[PDB]
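Q: Supplied in structure tokens, the structure appears directly below.
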Amino acid sequence: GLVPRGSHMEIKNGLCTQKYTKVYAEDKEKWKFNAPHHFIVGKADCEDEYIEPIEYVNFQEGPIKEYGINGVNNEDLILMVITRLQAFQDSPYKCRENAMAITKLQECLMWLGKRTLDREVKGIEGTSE
Amino acid sequence: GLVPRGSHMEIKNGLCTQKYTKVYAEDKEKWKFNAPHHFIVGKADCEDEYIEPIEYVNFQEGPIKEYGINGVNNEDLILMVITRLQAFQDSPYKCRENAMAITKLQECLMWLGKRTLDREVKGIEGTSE
Amino acid sequence: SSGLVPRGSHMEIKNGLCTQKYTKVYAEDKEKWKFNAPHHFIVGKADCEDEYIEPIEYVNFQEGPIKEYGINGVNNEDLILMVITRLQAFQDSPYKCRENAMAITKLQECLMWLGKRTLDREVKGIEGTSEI
Amino acid sequence: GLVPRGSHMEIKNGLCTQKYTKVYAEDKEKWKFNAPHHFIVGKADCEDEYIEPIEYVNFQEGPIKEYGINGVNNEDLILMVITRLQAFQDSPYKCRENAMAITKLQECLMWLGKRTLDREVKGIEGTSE
Amino acid sequence: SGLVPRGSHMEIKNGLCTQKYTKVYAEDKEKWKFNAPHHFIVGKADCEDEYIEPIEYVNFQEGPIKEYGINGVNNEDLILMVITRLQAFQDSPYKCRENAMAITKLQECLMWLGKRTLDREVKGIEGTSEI
Amino acid sequence: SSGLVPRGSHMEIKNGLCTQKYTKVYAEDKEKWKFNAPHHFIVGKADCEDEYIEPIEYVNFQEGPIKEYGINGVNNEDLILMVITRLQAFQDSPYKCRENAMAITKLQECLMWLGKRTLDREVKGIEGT
Amino acid sequence: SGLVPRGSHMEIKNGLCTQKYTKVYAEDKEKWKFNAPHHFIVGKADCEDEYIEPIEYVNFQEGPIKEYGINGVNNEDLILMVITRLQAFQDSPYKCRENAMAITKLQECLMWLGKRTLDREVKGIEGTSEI
Amino acid sequence: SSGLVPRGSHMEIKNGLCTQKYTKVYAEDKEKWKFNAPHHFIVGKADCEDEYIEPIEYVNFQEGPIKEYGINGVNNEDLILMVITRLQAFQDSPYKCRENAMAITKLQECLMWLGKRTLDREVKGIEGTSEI
Amino acid sequence: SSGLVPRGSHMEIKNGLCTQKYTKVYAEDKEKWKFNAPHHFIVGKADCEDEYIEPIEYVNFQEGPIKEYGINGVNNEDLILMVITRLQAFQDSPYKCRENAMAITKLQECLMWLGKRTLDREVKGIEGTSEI
Amino acid sequence: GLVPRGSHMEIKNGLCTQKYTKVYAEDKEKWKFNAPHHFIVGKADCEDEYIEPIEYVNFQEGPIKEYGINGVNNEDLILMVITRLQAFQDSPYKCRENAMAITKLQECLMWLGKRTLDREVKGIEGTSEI
Amino acid sequence: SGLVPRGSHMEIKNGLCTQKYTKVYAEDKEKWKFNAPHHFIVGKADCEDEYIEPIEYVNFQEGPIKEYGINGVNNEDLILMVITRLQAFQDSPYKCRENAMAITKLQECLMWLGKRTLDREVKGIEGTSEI
Amino acid sequence: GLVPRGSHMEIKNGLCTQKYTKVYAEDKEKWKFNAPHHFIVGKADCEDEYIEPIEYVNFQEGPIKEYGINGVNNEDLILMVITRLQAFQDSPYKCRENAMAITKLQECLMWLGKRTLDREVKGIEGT
Ligand SMILES: [Zn+2]
Ligand SMILES: [Zn+2]
């Protein structure tokens, strides 16, 4: 594969291992709607010049009712992690650190949905303000 | 463009809005290494028989030693969502809820990495032991 | 004297986190609890003798599932909404502080966890019911 | 058993579904000392012109050595709810959501109290300082 | 010299601690009284496993105070030192969010330990060996 | 040899979350604080008159860069490690309780956040400065 | 309704069993094949005097399998069922020491019956009528 | 066509203590469990294809506490009693052995421990109900 | 000295599991045994003169089957119960430990086995009587 | 002859039939050294207010090395029960149940004796140290 | 490692013991002094049928303890080692229920063996040939 | 034949008598794979300074399939003891206490084997 990396930016995170993969994203300049939406997970062992793609993740950009359903939502990915972390808890791999993480993630979901429910009490959902 | 659901199971979570998208993964009977690894997010309004794919997210199955880098990690999806929310915090649409969610997700990474740092006191990281 | 009722079968809810400086909270005795919980509470003043309760306020909770018994009283979420509302007002005053913001956060997280339980009991169709 | 709503404001909160009950407080114009003090829980299935009172809850208004003990503290209501949830934990309705909420309420009490304690070190509690 | 023999002492290792310039040691688990370690050493990490090059000694209270009297520090004392220093670091050019989050965690740690103490006071068992 | 020293410029650390039932905690004068912080502390008996401090223990923190003044104190991380070790030992005894469990989760999360500051100054390559 | 004549069925009574709600019956001892009862019924205990009210029928293997096939269940299959259910109750609000002790006793039952099979297999007589 | 029935949601009870040489045991899917337990069991012939069951027997356990839902399935102590009876038969015959003796003792102690609970709860007047 | 009785025909109960460090246990002479068992026990201080018993406690077990003779003493289950109660109280104290936990489980199982005997004698109607 | 129950607490267990006898001890309020020490076996057939004492049983209160010898020890009672049941075995009433009980009772003694031995190595036997 | 003739050595096949990698062998039964085997070998089970491939030799006391003094180990020493190792495992990631159960069983085995000792010491005849 | 105690630790349990033999093992620090693996049985009256070996026992270190077969298993020792005790029960020294011990040791073997078969079902065996 080995596609080129010029526009892309490597999302580096001190809490992220970066041992076997890297995460890459669109240039800040190309960010649409205030945020990044086209991400690549690629193998770490590559020239800076190139990215070896393992996986592409694209998020919904533009409101759903104007542009259609053209990508995922943050909630969806979190669900996957939870589902899998709950599968790990229901295995020999059960540990405290996983239940801690599952709890944090559900509370994430909750906080985000609070934002939804509050923008719904005011009436306004997916609004320009 | 629709694809057959077949073995795939809808991952439904009460905490997830699930308005315009749905998440699926391989049947539980098909899971390798205790966990689902092949998720598909698809449009909600669809045939219950069919899945309308929007994105396919596939996770690493197996020890990298003997199976290679064949998938994404939970840490990578979460890096994506942390980055997007941090972007949203540079915007008109900064809010407390996002701040809380970023703090939750960061704490979720910390717990996972504690698992890993404890496996790295014992040198058994990236392995199946 | 006309503001006193006897303690009787009432219990003092004592919690080590609660100051009891001016008030004491009472509830009905355990034997009388119905539906697995205390539903009848009294806040009274601290400086009366233990034989009596000097009631400031009576808060009575919903006793029994609604589907069968209707609306007897308040729900935990209602009292928590009251307290959040006041704390947020204090935040929006000269007396804004960090401890109030923390307590607002904790109370909201509490509403969220109670909500997750309710949402799950809705998917199932068991909300408002005695079914577990 | 109706009463006129009148000046009373309805407490609408994205986190509070209002399925069965509606909380009202005193008109914002009538709030003494920066906060509402006189709440009504009424039946939700009622028209805006009326409140169907299920319960009245009145909070400590004014300084105590000036107007007397004339209502309840936040701590007291939180204590009731902690008591009930703990009682539910000791029943077939025990669950992890209840446990999480109980933990949250106790940490709420801890934070509110810090304030009192900190001020007490500075000599000033029961007072306005 | 400046080194003393490791001997009975056990290195305390935690993945979450960097352990770069220091090492934490306790008395040997076989020698713990009252169910815990109470005699800790912080020593130079770049010494040699057979020795301990001691930087600081920290001794905790061994035995309930209402039975044995005051003879060492409480957890609460050390945590308060850390909270103090972190708050200083917040009131400086190096104010940051991570320090903020650690202060919040440490204060919640104090509040939990406190509830226990408070409940025990109601029950009359504070400072005692009772459960 | 009264086990008693003069208070002097030392300041008393009075924090509302500390009872001072048995011990008082002191530190160097704010004026002698170096590098924005207190690095020399004393734990002393409470009953002692204010003019004096009765020492029980002394704690001293790394003061200045290890590079030019050497190793001359402890880290915060070290005292938190001691406390976590003790509380986990207590959880393995008739004295197990839920408050200890919480306290440990808090202290672990505290270590994780401090770790995150350092991991960030590493991915930023300005660590130790 | 849902009744069957009691007929030749014997009732199994052991003091260890209460019989408050259910009663257990098997075929008359004269009719036992292979030294053992094989056909059991559980019936409602509050039943008319002539009858059995069958809640469930469980029939066990008649014969060595190798000679006659699989005719039925084995003791191990029921004990497994019971261990599965009790463990589930433990992951429930109803967890008790008593259930735990039982699951331990049932697992040890399973281990003992197991030794016999393994020992017999070394001797090549499992599935046989040989002693 | 020897009685093969689709497996479906059924879960194979795969326990390290059961050989699976002749028979397999299946319960209903975890997702389906009521009252916190599996209640609908099948014993199937083991030498079969993993998407099918060749049922030898069906065993239905009491769903719901008896005083609330009535008598609608077997109890654990019932199955234990059957096994004890058959092993005591085996002991009075050429096939007597220590292993059977041991196993009988184990199962009697099992019944005794489950009994304590029933008795304790009977002293509490909560046996047969859904009270903890 | 004070509080002594003569050693008399009393037999010492010497059991290799009992350390005799502070106390000794005696019973009536084997030849004075009514109903196949010793009924009259004495705990005495272990450090008394040779010809003497220094009693700390006397314990008299029920002589004669219950239904035919009445009630004249205590039963084994009563002592076992005392011991279980004290060991539980100890587990609920700073002295909690695994060896107590084990012991309590043994004592309870002891009671259960004696109970099985009682329930089987009652399935025969012969409880408290001399019929085998 | 009866006595007032008063503070005394009935000790009731599911495992005790209470058919003929009842067991009482002092109010938990009054327990010294974290345990009941003053037990009374009375007759079952009596009103809740009154007790019909068949036997008093006093247990050692406080570590022996610090308060002296003042009551029985759990081990003494267990020994009595073992002795009687063994005798029953040398009788026509020999049963498996009694035998298994002796094993349970002997094993109980063995666990209690572990603690004592371990405490002896520690030098804390019959002292109040943990 | 290396081989030794199989010869008179008897394999110890017990059904509960897996023999996956290792076998256990002992002297021939006619060579048993004092009613019992005393010389045991643990060999690799993966070697030619005529050979034994030692990993470990174990020689138990042969002789009257009182008369011949010390000639080898006692069953109690091995059980003490195994208990120690299982406790170690319990203080590690390897903690599980099965280990706790086997530690309990082994301690009770030692307590039964020790009962025998204490009784032959109430009768004065320990370590001697007297029945 | 005396080797000094050195690193070795003395294993003492209230349950074991220590009258004639003493069990020693490697120091905690040298423990590999979280457990002791090298044991020495030695004479009791020997000085604390030294150990007089009577036998040496080396338990399998590391995963059997990665580091080879280099020690004995618990299973193997317990089988030796069961075997001797069963010999004793076939002799005039037959007694109930040995029979109890044989039963305890067999249930021991059953619980360890359950750990194994539970790795086999769960597929994680020997790692
Ligand atoms: Zn939190
Ligand atoms: Zn047992």
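Counting starts with 1 at the first residue shown.
In case you wondered, yes, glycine gets a Cβ from its N, Cα and C as well.
So Swiss-Prot has the following annotated:
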type	residues	note
BINDING	L:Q60, L:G62, L:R84, L:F88, L:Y93, L:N98, L:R115, L:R119, L:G126	3'cADPR binding site
MUTAGEN	L:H37 to D (Swiss-Prot position 29)	No longer binds 2'cADPR, partial loss of anti-phage defense activity
MUTAGEN	L:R84 to A or E (Swiss-Prot position 76)	No longer binds 2'cADPR, complete loss of anti-phage defense activity
MUTAGEN	L:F88 to A (Swiss-Prot position 80)	No longer binds 2'cADPR, no change in anti-phage defense activity
MUTAGEN	L:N98 to E (Swiss-Prot position 90)	No longer binds 2'cADPR, complete loss of anti-phage activity
MUTAGEN	L:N98 to A (Swiss-Prot position 90)	No longer binds 2'cADPR, partial loss of anti-phage defense activity
MUTAGEN	L:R115 to A (Swiss-Prot position 107)	No longer binds 2'cADPR, complete loss of anti-phage activity
MUTAGEN	L:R119 to A or E (Swiss-Prot position 111)	No longer binds 2'cADPR, complete loss of anti-phage activity
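I'd like these features described in context: how deep, what's nearby, how far apart.
A: Secondary structure from DSSP puts L:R115 (mutagenesis position) in a helix.
Just so you know, the Cβ of L:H37 (mutagenesis position) picks up 22 other Cβ atoms within 10 Å once every protein chain is counted.
Listed in sequence order, the same-chain residues six or more apart from L:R84 (mutagenesis position) with CB atoms under 8 A from its CB number zero; the list is none.
If you take the C-beta of L:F88 (mutagenesis position) and look for same-chain residues 6 or more apart in sequence within under 8 angstroms, you find L:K94, L:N98.
The Cβ of L:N98 (mutagenesis position) has 21 neighbouring Cβ atoms from other residues within 10 Å, across all protein chains displayed.
Under the three-state DSSP scheme, L:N98 (mutagenesis position) falls in the helix class.
If you take the C-beta of L:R115 (mutagenesis position) and look for same-chain residues 6 or more apart in sequence within under 8 angstroms, you find none.
If you take the C-beta of L:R119 (mutagenesis position) and look for same-chain residues 6 or more apart in sequence within under 8 angstroms, you find L:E125, L:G126.
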Q: Roughly how many Å separate the Cα of L:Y93 (3'cADPR binding site) from that of L:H37 (mutagenesis position), to the nearest whole number?
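A: For L:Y93 (3'cADPR binding site) versus L:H37 (mutagenesis position), the Cα atoms are 33 Å apart.
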Q: Under DSSP, is L:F88 (mutagenesis position) helix, strand or coil?
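A: Once the DSSP labels are grouped into three classes, L:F88 (mutagenesis position) ends up as helix.
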Q: Could you give the Cα-Cα distance between L:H37 (mutagenesis position) and L:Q60 (3'cADPR binding site), in whole Å?
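A: Cα-Cα distance, L:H37 (mutagenesis position) to L:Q60 (3'cADPR binding site): 7 Å.
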Q: Would you count the other CB atoms within 10 A of the CB of L:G126 (3'cADPR binding site), including those on all shown protein chains?
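A: Excluding its own Cβ, L:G126 (3'cADPR binding site) sees 12 Cβ atoms within 10 Å.
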Q: Can you count the other CB atoms that lie within 10 A of the CB of L:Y93 (3'cADPR binding site)?
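A: The answer is 16.
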Q: Measure from the Cβ of L:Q60 (3'cADPR binding site) and count the other Cβ atoms within 10 Å, all protein chains considered.
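A: Counting Cβ neighbours of L:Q60 (3'cADPR binding site) within 10 Å gives 22.
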Q: Go through the recorded positions L:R84, L:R119, L:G126 one by one and keep only those whose Cβ is less than 8 Å from a Cβ of chain K; report them in sequence order, or 'none'.
A: L:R84
Q: Could you give the maximum C-alpha to C-alpha distance in Å for the residues L:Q60, L:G62, L:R84, L:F88, L:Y93, L:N98, L:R115, L:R119, L:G126 that bind 3'cADPR per the record?
A: 40
